[PDB]
Amino acid sequence: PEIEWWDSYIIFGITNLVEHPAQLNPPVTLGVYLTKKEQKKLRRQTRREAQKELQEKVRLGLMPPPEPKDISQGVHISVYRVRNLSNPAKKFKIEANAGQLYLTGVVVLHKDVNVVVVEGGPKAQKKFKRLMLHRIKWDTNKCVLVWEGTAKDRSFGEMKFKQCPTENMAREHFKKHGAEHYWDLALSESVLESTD
Amino acid sequence: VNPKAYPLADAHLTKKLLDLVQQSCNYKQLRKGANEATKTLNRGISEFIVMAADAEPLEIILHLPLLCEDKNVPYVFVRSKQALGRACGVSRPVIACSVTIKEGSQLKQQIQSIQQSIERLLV
Amino acid sequence: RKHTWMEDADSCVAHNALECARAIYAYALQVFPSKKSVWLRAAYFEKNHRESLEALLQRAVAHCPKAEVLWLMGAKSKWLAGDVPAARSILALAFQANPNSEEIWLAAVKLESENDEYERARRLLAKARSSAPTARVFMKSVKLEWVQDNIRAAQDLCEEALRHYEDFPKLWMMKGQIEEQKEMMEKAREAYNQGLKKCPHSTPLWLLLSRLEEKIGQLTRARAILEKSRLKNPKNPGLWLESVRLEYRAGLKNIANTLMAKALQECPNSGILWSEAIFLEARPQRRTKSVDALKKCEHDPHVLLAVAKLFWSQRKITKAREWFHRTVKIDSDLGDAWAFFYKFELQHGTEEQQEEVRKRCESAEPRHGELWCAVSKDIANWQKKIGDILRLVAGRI
Amino acid sequence: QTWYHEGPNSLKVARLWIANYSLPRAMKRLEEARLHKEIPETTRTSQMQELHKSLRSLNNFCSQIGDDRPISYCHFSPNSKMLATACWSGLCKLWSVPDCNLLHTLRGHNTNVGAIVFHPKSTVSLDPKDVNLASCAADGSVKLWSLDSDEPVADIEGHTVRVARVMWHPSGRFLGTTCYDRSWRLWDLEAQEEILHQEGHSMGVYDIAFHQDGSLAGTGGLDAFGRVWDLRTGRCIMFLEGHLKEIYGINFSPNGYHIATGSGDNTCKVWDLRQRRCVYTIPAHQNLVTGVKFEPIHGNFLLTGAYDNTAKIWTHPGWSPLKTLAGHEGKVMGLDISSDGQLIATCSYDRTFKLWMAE
């Protein structure tokens, strides 16, 4: 590069002009808790109202008296690394949990590097992490959580078990959905775990 | 609000904190009052400590985050003490509450989520 | 039927007497020859209840071949009661029955190093290293070379043990202890760092590295090494206790209390962490901290030793003696609890309580203690007795 | 709807001085980039491999506790002299690096101190009796402080909101400060007054950092929109977007294209300036990335902290996990590399500050 963009724009464009450009917004109900006495008073009032309604209905002659007797505004996106997706029930249970949890993503498999990326709500991501980390029993084959952050919107459409024997094809498939950085970080973490 | 009250939660954060405080007080896992919160933080059995920014004076709650720096507990300040008192199941306003951990309670995941969400507000 | 007879003999030995149990053990030994377990049980019953133990050891050596544990117990009973050169001849005869240098050569080297003529011990260690080399034999050879004097041959043997047994942190810890006893101290820190980076999970090597980085000044590097040891395990109770002790050694009492609270939140079922939190607490606040330590970590020797120290500090000798007796009954192998019981018997009580504490320390050998390992790992008190080590642990409190 | 407003002539004179000081600096940076581009790929690859091997064996040492308050920010002094820390208390100590000895702790604040960043030419060509460091608190205060006085100077009362961070200009005569009043102030050292208040975000700005040449200045806060405003007449055209969380850290690379922004969405945005796009979205950690620092004048790496107990030193470019500089016990708030590149301090919420040195 010969010069930068601001250096080419300035070189004379300096003046005493302060501006406020691009004022954009960044991408509510409160419950009430009632004490035991308040709950008892409400129950008494409701019972009195029901008794009054029954008395009015009986006195009206209508019936005889009873006989005496959100993916928006932030989506939690996790990415885990597994040594072998061979475990059918464990992988199936984790995938089933993610699918039952209205969570999208992908499950890419490779030589000793399996990247399972899920994206959904926080209560679904916590359940998927508890399923993949405590419920799904893998065993040398272990599953660890590589990353867990937040994104603006979901990237993938649905959980599709992709497969690529080489890292370049899986990286291109992740870059087609705009998630090649997480797969590259998972591959780098797998290489650092295998080297150390 | 008070500038000394830090950190300050948002609207949905205070709603989730009030729901967790009501679930803890209904399951007998919450202690209301500043002295009970100080006793729970001194004993090391308090999972979280919530304060009120609408306290006059707020300095009587000022030892509540500092004890949170002595026992490694998350601290948060509510918007009003009357809302914290109504969420604690009492007609009187509460200025300081302590949600304590229990032996395998069902609200441990919600308490862990509230501790994870309250640790990012103080920055 | 032999297992039921051994169980009945053990129940009779634990119940009322020892003559019928010894008769049942002799009947089970004379009915059919058994493995080393029944011979070890008979040797333990003879040692717990002089001549009968030597006769049982001779019968086990004559009727049960390939029993290194029974031969070692017979050699120990001959060295303690009978004679040391007779136990040396018994170990030499057991070396002609078992050609393996795993435990017989180390016992012969220990018997030759407990007495004089340490050149014979060095020759036996060299023969054990040339016949069947191992990490424990090399560590025993380095200890026998470093107990006399810190010679360069001991450093060369420690370097050869670190080059041949780099996976074992004991050789790196011995090399760091040999280099720390020299004039310089950077070589011991480098050897401790190599042992911490080569194990990679070595708790006593990291504790020695933190102690060397704290005692030689610049305790910030010691705190960094303690944090790396706590994060490298991860969340070890010993590394957290060492970091809490390093924080309490300085003027940062609030940081030490925060580290103790973090260690209790990361490991509540730890006796040493509960004892450190009870000792770091206040004097009117210790009655609740000891109750919380007893409720969280029940039937623990370190928590009982901390309760005994709190009862002795509160001018209650009748409660401190009962807590020391409960600590000795829960775990008699503890060194710190036995040292605290000996200090409580020497501070408050007659000579009968001190004699009973000395008999309890000489019956079961204390190990894995805080004050016991500080005097048992030094070269000046390596070949000493148990009573002198207990007196040195009680006098240094 | 970019509305324009006229300013004073002193702000225009300071903008003309900043342009006249940045244009030969940009010319020298372009000449250095053309000289580095003329170097062959073999020696550059060998230097990059040597830098990666030096950054991979980065051990943490000299973890000296500052005070009982957790450390919120750290700034390296020029020429590897010291390191100014800013904890949650009112004191701003200056520890002698790599000796880890505190000396001349600059106190004078009442609330929780924010980012105490020293001047880029403080230890180089400025007197120690004059103003050398600039600190900020949780209230509205931007106070100058010396290195051998242990007392603050005449602060700027033009900020009435929570001043999160403050960073001095590379020229030395200016200093930006990100306040919580949905604007960022630009105080002057020669004029001794606030020259401009650029409001480029709807929410309060958190981190403000100028470029390597001093022409541009990157902003960012709770409005989730990174603005790169020019020092001549404003007009931020390099708008950074994509992060759904609050931008808590901004750092300008010595190269004219790359710019690192740290957000709370567990990612870091290395965006380009010649294309006005995001070149890399690196998942550095899983916690909220608050601290972020660029490389020195060599320009090879980037050290990004987070709310976890670790800090990732990644390559620049490439966005690869080169070094995991863990060892802390709290949220890593504030980190700065030295001017020599061999030492880097990372303040954390465990009330301690260590330094990563090559083994």
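Heads up, chain B uses Swiss-Prot numbers, so what you see runs 6-128.
Placed from the backbone N, Cα and C atoms, the Cβ positions cover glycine too.
Quoted from Swiss-Prot, the note on the mutagenesis of B:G38 to K is: Abolishes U4 snRNA-binding. Under DSSP, B:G38 (mutagenesis position) is assigned to coil, being neither helix nor strand in the three-state scheme.
In Swiss-Prot, the entry for mutagenesis B:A57 to F states: Abolishes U4 snRNA-binding. The structure shown retains the original residue. Counting every protein chain shown, 25 other Cβ atoms lie within 10 Å of the Cβ of B:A57 (mutagenesis position). DSSP classifies B:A57 (mutagenesis position) as strand under the three-state reduction.
According to its DSSP assignment, B:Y80 (mutagenesis position) is in a strand. Of all Cβ atoms in the shown protein chains, 23 besides its own fall within 10 Å of the Cβ of B:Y80 (mutagenesis position). A mutagenesis experiment is reported in Swiss-Prot for this position, B:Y80 to A, and the note states: Reduces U4 snRNA-binding by about 50%.
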Residue pair B:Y80 (mutagenesis position), B:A57 (mutagenesis position) - Cα distance, angstrom, rounded: 11
Spatial separation of B:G38 (mutagenesis position) from B:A57 (mutagenesis position) - C-alpha basis, Å: 11
Set of same-chain residues at least 6 away whose C-beta sits under 8 angstroms from B:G38 (mutagenesis position): B:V99, B:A101, B:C102
